[PDB]
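The structure appears below as structure tokens.
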Amino acid sequence: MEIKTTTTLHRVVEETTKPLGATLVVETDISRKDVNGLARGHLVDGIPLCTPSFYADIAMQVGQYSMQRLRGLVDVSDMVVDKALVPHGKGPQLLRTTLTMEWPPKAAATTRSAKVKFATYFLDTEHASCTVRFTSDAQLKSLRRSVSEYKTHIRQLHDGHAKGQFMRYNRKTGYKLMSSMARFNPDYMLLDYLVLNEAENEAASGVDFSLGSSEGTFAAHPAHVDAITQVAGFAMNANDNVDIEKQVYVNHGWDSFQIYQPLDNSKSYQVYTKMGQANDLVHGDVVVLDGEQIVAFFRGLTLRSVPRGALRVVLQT
Amino acid sequence: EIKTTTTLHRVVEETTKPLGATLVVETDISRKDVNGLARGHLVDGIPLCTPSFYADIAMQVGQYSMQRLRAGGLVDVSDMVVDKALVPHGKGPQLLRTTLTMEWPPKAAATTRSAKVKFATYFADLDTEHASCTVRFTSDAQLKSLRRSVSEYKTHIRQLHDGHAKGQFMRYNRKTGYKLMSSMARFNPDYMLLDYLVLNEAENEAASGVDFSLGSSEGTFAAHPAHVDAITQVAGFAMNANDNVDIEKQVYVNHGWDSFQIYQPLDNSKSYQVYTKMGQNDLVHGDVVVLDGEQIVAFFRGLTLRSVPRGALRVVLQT
Ligand SMILES: CCCCCCCCCCCCCCCC(=O)O
Ligand SMILES: CCCCCCCCCCCCCCCC(=O)O
């Protein structure tokens with residue numbers, strides 16, 4: 001019955017079932033040595049930051065649990081990041097995840113979504129929220145039919161590079177290109193290579209999870225998931241016309257995220273995205289493949305253009 | 001005469017004698033017409049004067065001394081050694097004094113072919129000794145040799161472009177290249193003159209198009225500091241842009257060079273082709289050639305870069 005504790009889910013604070021719904025509150029001390037390093041995924045202006053993928057992992061966990069006890073794909077949807085979470089590492093820093101569900105009398109078994117909120121307590125700060133959904137395989141089946149199409153897009157990008165049309169970045173050079181904006185926890189530096197067609201903010205990347213350490217138990221390793229979103233972040237910020245000393249594209253959230261095959265830390269995967277031009281926001285889909293197999297998919301991944309200076313000022317505040 | 005220019009403000013001392021002579025000139029790097037120019041690179045928020053700044057002044061005091069001791073010449077800024085960083089504070093006057101000294105037999109001075117030059121800052125009524133070099137009134141032997149190798153340099157350049165066209169080498173557009181180096185150093189906009197650069201990392205070999213029309217370069221000079229620094233930037237980028245070089249830990253910085261000659265004016269409206277093969281203690285060296293189509297424009301022989309810890313660099317500059 002009880003939910004399994006993991007590297008990213010440490011304790012159950014509250015769990016109460018009710019006739020018209022239920023509530024599940026879990027806790028994670030992001031200062032604990034087995035997870036503190038992981039909670040510090042990005043580094044901006046010397047300030048450590050927790051990535052959206054961190055919340056997504058916990059969401060999948062409390063979602064998969066809730067879905068299994070009222071009765072198989074869990075979609076971490078409508079992800080919204082409101083305030084940065086800085087893992088200070090000075091004693092306990094409790095991140096509380098609250099999941100809530102509602103349903104008509106004796107109809108709990110048909111519930112297909114739940115609201116999730118993420119906030120730290122010493123209330124400290126409300127950081128993010130999302131809606132976990134127990135979705136259908138309609139999208140998966142659709143993606144499977146488009147596999148050859150994605151493969152062709154990927155192939156065309158490599159052919160373009162082979163003709164000197166698009167840039168191909170080796171891992172260390174790509175991270176170097178982004179280094180004035182942000183540095184990454186070594187365990188998060190999983191992009192092996194990336195071919196970028198700047199004209200369409202379109203990229204094909206090889207992500208190799210064997211390039212980092214990922215010990216622990218998770219639903220979806222935060223480093224693996226963040227790596228997937230990094231392909232889109234790089235596609236935007238690596239454009240010749242984007243001056244990262246003045247304006248940069250940062251994570252905002254996403255509309256939908258589904259994983260169909262476990263994210264193996266010994267394997268490499270192919271990631272493809274065409275973000276496009278796009279007010280203040282840009283959005284696009286990101287697909288992950290393992291050869292001919294559909295592994296995961298972000299629908300509506302959203303990035304926001306913000307002043308580099310303002311970003312710094314806020315983080316330093 | 002010793003015409004004053006944007007980088008040479010006034011004569012502090014000039015004494016000619018039987019066994020030689022001395023020429024001391026002064027440059028207030030805070031003056032509005034040259035202050036921005038003296039701030040070529042920015043490392044950890046600290047502005048830095050580039051070696052090319054000294055080279056410009058050296059060419060000036062050198063050309064002057066040369067044309068003066070003769071009844072009529074290529075000036076080589078050789079043995080350039082940069083000892084201490086020069087940080088243009090912009091807090092009032094900052095006097096950079098250039099001292100040139102010559103020596104010769106009692107017979108005739110018209111045969112003098114070199115002069116010692118030193119660069120150091122002094123307060124208003126010594127601050128730090130920054131660099132030194134030996135200006136030489138050289139022959140055209142090297143120029144003639146370089147002209148015979150033009151087709152060879154052209155082929156190296158062509159091969160780099162052909163490699164890129166096959167996906168073998170990286171080609172960096174101007175802004176992307178500066179972005180790649182931005183965590184290590186930022187540049188005065190007038191110094192961001194590299195239009196594109198094709199790099200063969202295996203041999204730290206690069207072919208770059210430098211376009212002087214990409215920056216502002218108003219004023220009078222012998223060799224504009226931004227133009228000359230841009231030439232050396234091709235080699236600096238070739239080294240620091242290697243995938244195996246982690247600029248968060250180690251970086252290749254300017255050290256100086258053995259020889260530098262300019263054969264054609266460095267026109268601020270033109271673009272030029274720059275080629276270097278730096279190849280593999282803590283020092284690396286190589287030659288850098290500048291072409292204008294089929295014409296040899298300039299040449300650095302023995303340009304030297306030094307590998308230094310990124311953090312140590314920061315600590316030193318902050319001090
Ligand atoms: C082969 C390329 C390797 C380099 C990959 C770099 C990934 C860059 C991702 C840019 C987004 C990071 C910006 C941090 C701010 C934020 O999103 O909250
Ligand atoms: C097309 C490429 C454009 C980018 C050109 C970047 C030139 C980088 C040069 C690296 C040397 C700069 C290091 C400063 C420290 C020093 O030399 O004293």
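The first residue you see is number 1, and the count goes up from there.
Structure determined by X-ray crystallography, 1.8 Å.
Cβ atoms here come from the backbone N, Cα and C positions, even for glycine.
In this structure, A:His42 (mutagenesis position) is part of a beta strand by DSSP. Counting only same-chain residues six or more apart in sequence, the Cβ atoms lying under 8 angstroms from the Cβ of A:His42 (mutagenesis position) belong to A:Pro48, A:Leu49, A:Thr51, A:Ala182, A:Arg183, A:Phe184, A:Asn185, A:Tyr188. For the mutagenesis experiment A:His42 to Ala (Swiss-Prot position 1345), the note given by Swiss-Prot reads: Abolishes catalytic activity.
Taken from Swiss-Prot, the feature active site, proton acceptor applies to A:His42, supported by sequence analysis.
A:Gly174 (mutagenesis position) falls within a helix when secondary structure is assigned with DSSP. Counting only same-chain residues at least 6 apart in sequence, those with a Cβ under 8 Å from the Cβ of A:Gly174 (mutagenesis position) are A:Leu191, A:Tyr193, A:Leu194, A:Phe234, A:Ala238. For A:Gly174 to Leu (Swiss-Prot position 1491), Swiss-Prot lists a mutagenesis experiment annotated as follows: Abolishes catalytic activity.
According to Swiss-Prot, the experimentally introduced change A:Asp226 to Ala (Swiss-Prot position 1543) is described as follows: Abolishes catalytic activity. Counting only same-chain residues at least 6 apart in sequence, those with a Cβ under 8 Å from the Cβ of A:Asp226 (mutagenesis position) are A:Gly41, A:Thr51, A:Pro52, A:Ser53, A:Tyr188.
The feature active site, proton donor is assigned by Swiss-Prot to A:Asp226, with sequence analysis given as support.
One mutagenesis experiment named in Swiss-Prot is A:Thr229 to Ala (Swiss-Prot position 1546), and its note says 40% decrease in catalytic activity. The number of other Cβ atoms within 10 Å of the Cβ belonging to A:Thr229 (mutagenesis position), over all protein chains shown, comes to 22.
Cα atoms of A:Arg71 and A:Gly72 lie 10 Å apart, with 10 unmodelled residues in the deposited structure between them.
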